[PDB]
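Working notes, beginning with the structure itself.
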Amino acid sequence: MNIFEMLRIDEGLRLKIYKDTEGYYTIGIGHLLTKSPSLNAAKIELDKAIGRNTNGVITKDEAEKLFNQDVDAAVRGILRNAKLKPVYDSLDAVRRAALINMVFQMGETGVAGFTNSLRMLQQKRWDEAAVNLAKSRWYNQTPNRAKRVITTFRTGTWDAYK
Ligand SMILES: [Cl-]
Ligand SMILES: [Cl-]
(Lines of atoms letter the chains of each structure in order from A; the text may use other names.)
(Lines give C-alpha, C1' and ligand atoms only; values in the text may rest on other atoms or scores of the structure.)
(Ligands and ions follow the chains in the order given, each with its own letter.)
Protein backbone atom coordinates (compact mmCIF):
# COMPACT_ATOMS: atom_id res chain seq x y z
CA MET A 1 0.00 0.00 0.00
CA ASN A 2 1.26 3.55 -0.59
CA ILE A 3 -0.09 7.15 -0.32
CA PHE A 4 -1.65 6.99 -3.81
CA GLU A 5 -3.50 3.74 -3.19
CA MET A 6 -4.59 5.01 0.19
CA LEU A 7 -6.09 8.23 -1.08
CA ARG A 8 -7.68 6.49 -4.08
CA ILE A 9 -9.59 4.32 -1.59
CA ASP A 10 -10.58 7.32 0.55
CA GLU A 11 -11.60 9.67 -2.27
CA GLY A 12 -12.77 7.26 -4.97
CA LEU A 13 -12.74 8.23 -8.61
CA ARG A 14 -15.38 10.19 -10.51
CA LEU A 15 -15.02 11.46 -14.07
CA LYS A 16 -17.97 13.92 -14.01
CA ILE A 17 -18.27 17.00 -11.71
CA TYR A 18 -19.82 15.95 -8.41
CA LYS A 19 -20.40 17.38 -4.99
CA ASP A 20 -18.13 16.36 -2.10
CA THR A 21 -19.35 15.51 1.41
CA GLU A 22 -19.42 19.25 2.22
CA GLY A 23 -21.44 20.02 -0.94
CA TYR A 24 -18.52 21.44 -2.95
CA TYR A 25 -17.90 20.89 -6.64
CA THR A 26 -15.13 18.35 -7.11
CA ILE A 27 -13.93 15.95 -9.84
CA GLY A 28 -11.52 13.03 -10.20
CA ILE A 29 -9.81 11.75 -7.07
CA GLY A 30 -10.96 14.32 -4.56
CA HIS A 31 -9.87 17.34 -6.60
CA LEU A 32 -11.74 20.33 -5.17
CA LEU A 33 -12.79 22.76 -7.91
CA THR A 34 -14.46 25.63 -6.08
CA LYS A 35 -16.43 26.36 -2.95
CA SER A 36 -18.71 28.52 -5.00
CA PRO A 37 -22.27 27.27 -5.46
CA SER A 38 -22.32 27.85 -9.13
CA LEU A 39 -21.79 24.84 -11.29
CA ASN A 40 -20.70 27.19 -13.96
CA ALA A 41 -17.93 28.65 -11.89
CA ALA A 42 -16.89 24.97 -11.36
CA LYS A 43 -16.84 24.26 -15.09
CA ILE A 44 -14.62 27.33 -15.62
CA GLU A 45 -12.20 26.13 -12.92
CA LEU A 46 -12.18 22.66 -14.47
CA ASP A 47 -11.35 23.80 -18.03
CA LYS A 48 -8.73 26.02 -16.64
CA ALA A 49 -7.24 23.10 -14.59
CA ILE A 50 -7.21 20.71 -17.61
CA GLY A 51 -6.38 23.15 -20.35
CA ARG A 52 -9.32 22.30 -22.62
CA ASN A 53 -13.03 22.74 -22.92
CA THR A 54 -14.28 19.81 -20.99
CA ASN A 55 -17.94 20.36 -20.47
CA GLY A 56 -17.61 18.83 -16.91
CA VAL A 57 -16.21 15.55 -18.02
CA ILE A 58 -12.57 14.38 -17.98
CA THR A 59 -10.76 11.17 -18.77
CA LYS A 60 -9.02 8.77 -16.36
CA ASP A 61 -5.52 10.03 -17.43
CA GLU A 62 -6.64 13.62 -16.76
CA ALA A 63 -7.99 12.56 -13.31
CA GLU A 64 -4.67 10.90 -12.49
CA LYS A 65 -2.69 13.88 -13.60
CA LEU A 66 -4.62 16.20 -11.26
CA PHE A 67 -4.07 13.60 -8.54
CA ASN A 68 -0.37 13.45 -9.08
CA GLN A 69 -0.24 17.22 -8.80
CA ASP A 70 -2.39 17.28 -5.71
CA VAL A 71 -0.29 14.70 -3.83
CA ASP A 72 2.90 16.56 -4.75
CA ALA A 73 1.45 19.85 -3.55
CA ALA A 74 0.32 18.23 -0.23
CA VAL A 75 3.81 16.86 0.43
CA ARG A 76 5.53 20.19 -0.52
CA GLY A 77 3.05 22.14 1.65
CA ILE A 78 3.93 19.96 4.65
CA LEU A 79 7.68 20.51 4.10
CA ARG A 80 7.25 24.22 3.80
CA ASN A 81 5.06 24.50 6.83
CA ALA A 82 6.85 25.35 10.08
CA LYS A 83 4.29 23.47 12.13
CA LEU A 84 3.97 20.46 9.92
CA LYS A 85 7.48 19.79 8.90
CA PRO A 86 8.87 18.85 12.32
CA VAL A 87 6.01 16.37 12.81
CA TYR A 88 6.53 14.82 9.37
CA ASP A 89 10.32 14.50 9.99
CA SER A 90 9.65 12.69 13.26
CA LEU A 91 7.33 10.07 11.78
CA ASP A 92 7.96 6.63 10.25
CA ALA A 93 6.85 6.00 6.59
CA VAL A 94 3.34 4.75 7.26
CA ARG A 95 2.40 7.50 9.61
CA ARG A 96 3.85 10.06 7.16
CA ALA A 97 1.20 8.86 4.72
CA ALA A 98 -1.61 9.43 7.29
CA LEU A 99 -0.49 13.03 7.69
CA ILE A 100 -0.39 13.51 3.94
CA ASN A 101 -3.90 12.14 3.80
CA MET A 102 -5.17 14.67 6.30
CA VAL A 103 -3.47 17.54 4.50
CA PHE A 104 -4.90 16.43 1.17
CA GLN A 105 -8.41 16.43 2.65
CA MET A 106 -8.38 19.57 4.82
CA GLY A 107 -5.46 21.56 3.61
CA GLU A 108 -2.30 22.64 5.38
CA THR A 109 -3.89 25.38 7.46
CA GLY A 110 -6.56 23.02 8.66
CA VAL A 111 -4.10 20.36 9.80
CA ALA A 112 -1.70 22.82 11.40
CA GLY A 113 -4.71 23.77 13.52
CA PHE A 114 -4.59 20.38 15.34
CA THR A 115 -1.90 21.75 17.59
CA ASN A 116 -2.33 19.42 20.56
CA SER A 117 -2.67 16.22 18.51
CA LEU A 118 0.44 17.19 16.50
CA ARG A 119 2.48 17.52 19.71
CA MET A 120 1.28 14.10 20.82
CA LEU A 121 2.28 12.54 17.48
CA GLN A 122 5.60 14.15 17.68
CA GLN A 123 6.01 12.68 21.14
CA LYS A 124 5.05 9.24 19.87
CA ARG A 125 2.02 9.05 22.21
CA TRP A 126 -0.07 7.08 19.74
CA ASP A 127 -3.09 6.20 21.80
CA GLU A 128 -3.36 9.62 23.28
CA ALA A 129 -3.10 11.26 19.86
CA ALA A 130 -5.82 8.98 18.45
CA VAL A 131 -8.21 9.98 21.22
CA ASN A 132 -7.53 13.70 20.72
CA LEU A 133 -7.82 13.51 16.89
CA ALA A 134 -11.39 12.06 17.32
CA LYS A 135 -12.61 15.11 19.24
CA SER A 136 -13.06 17.08 16.05
CA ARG A 137 -15.61 18.15 13.48
CA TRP A 138 -13.47 16.17 11.04
CA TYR A 139 -14.19 12.91 12.83
CA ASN A 140 -17.83 13.71 13.36
CA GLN A 141 -18.45 14.61 9.72
CA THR A 142 -16.50 11.80 8.00
CA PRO A 143 -16.18 9.16 10.71
CA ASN A 144 -15.31 6.15 8.55
CA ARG A 145 -12.48 7.89 6.81
CA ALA A 146 -11.23 9.61 10.00
CA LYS A 147 -11.21 6.18 11.78
CA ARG A 148 -9.04 4.76 8.99
CA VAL A 149 -6.58 7.61 9.26
CA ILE A 150 -6.58 7.57 13.04
CA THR A 151 -5.98 3.78 13.18
CA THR A 152 -3.02 4.36 10.80
CA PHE A 153 -1.53 6.87 13.28
CA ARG A 154 -2.31 4.55 16.20
CA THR A 155 -0.75 1.37 14.80
CA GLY A 156 1.74 2.48 12.19
CA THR A 157 0.42 -0.27 9.89
CA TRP A 158 -1.94 -0.29 6.87
CA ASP A 159 -4.40 -2.59 8.57
CA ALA A 160 -7.39 -0.24 8.26
CA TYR A 161 -6.96 -0.25 4.54
CA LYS A 162 -6.57 -3.93 4.10
CL1 LIG B 1 -4.85 22.82 -10.59
CL1 LIG C 1 -16.55 8.75 6.10
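Count begins at 1; order follows the chain as displayed.
Method of determination (from the header): X-ray crystallography, 1.8 Å.
For all residues, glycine too, the Cβ spot is worked out from N, Cα and C.
In three-state terms derived from DSSP, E11 (mutagenesis position) belongs to a helical segment. What Swiss-Prot says about the mutagenesis result for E11 to A, F, H, M or N is this: Complete loss of enzymatic activity.
Annotation of the published mutagenesis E11 to Q in Swiss-Prot: Complete loss of activity; the original residue is retained in the structure shown. Applying an 8 A CB threshold to same-chain residues 6+ apart, the list for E11 (mutagenesis position) reads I29, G30.
What Swiss-Prot records for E11 (among others) is active site, proton donor/acceptor, and it gives experimental evidence as the kind of evidence.
DSSP assigns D20 (mutagenesis position) to coil in the three-state reduction, placing it in neither a helix nor a strand. Mutagenesis annotation in Swiss-Prot: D20 to E or Q, described as Loss of 99% of enzymatic activity; the structure shown retains the original residue.
Counting only same-chain residues at least 6 apart in sequence, those with a Cβ under 8 Å from the Cβ of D20 (mutagenesis position) are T26, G30, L32. Among the mutagenesis experiments that Swiss-Prot reports, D20 to A, N, S or T is described with the note: Complete loss of enzymatic activity.
Among the features that Swiss-Prot reports, active site, proton donor/acceptor is placed at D20 (among others), with the record citing experimental evidence.
Here the Cβ of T26 (mutagenesis position) has 20 other Cβ atoms within 10 Å, regardless of which shown protein chain they belong to. Under the three-state DSSP scheme, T26 (mutagenesis position) falls in the strand class. Quoting Swiss-Prot on the mutagenesis of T26 to H: Facilitates transglycosylation more effectively than hydrolysis; covalently bound substrate.
Counting Cβ atoms from all protein chains shown, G30 (mutagenesis position) has 20 others lying within 10 Å of its own Cβ. Quoted from Swiss-Prot for the published mutagenesis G30 to A: Almost complete loss of enzymatic activity.
Quoting Swiss-Prot on the mutagenesis of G30 to F: Almost complete loss of enzymatic activity. The enzyme is destabilized by 1.5 kcal/mol.
DSSP assigns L32 (substrate binding site) to a strand in the three-state reduction. Among the features that Swiss-Prot reports, substrate binding site is placed at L32, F104, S117, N132.
Sequence-distant contacts (6 or more apart, same chain, Cβ under 8 Å) of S117 (mutagenesis position) comprise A129, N132, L133. Among the mutagenesis results in Swiss-Prot, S117 to I has the note: 500-fold decrease in enzymatic activity. The residue drawn here is the original one.
In the three-state DSSP classification, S117 (mutagenesis position) falls within a helix. One mutagenesis experiment catalogued in Swiss-Prot, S117 to V, is accompanied by this note: 50-fold decrease in enzymatic activity.
For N132 to I, Swiss-Prot lists a mutagenesis experiment annotated as follows: 5-fold decrease in enzymatic activity.
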Quick one: largest C-alpha distance among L32, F104, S117, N132, binding substrate per the record, in angstrom?
27
Let me know how many other Cβ atoms fall within 10 Å of the Cβ of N132 (mutagenesis position).
19
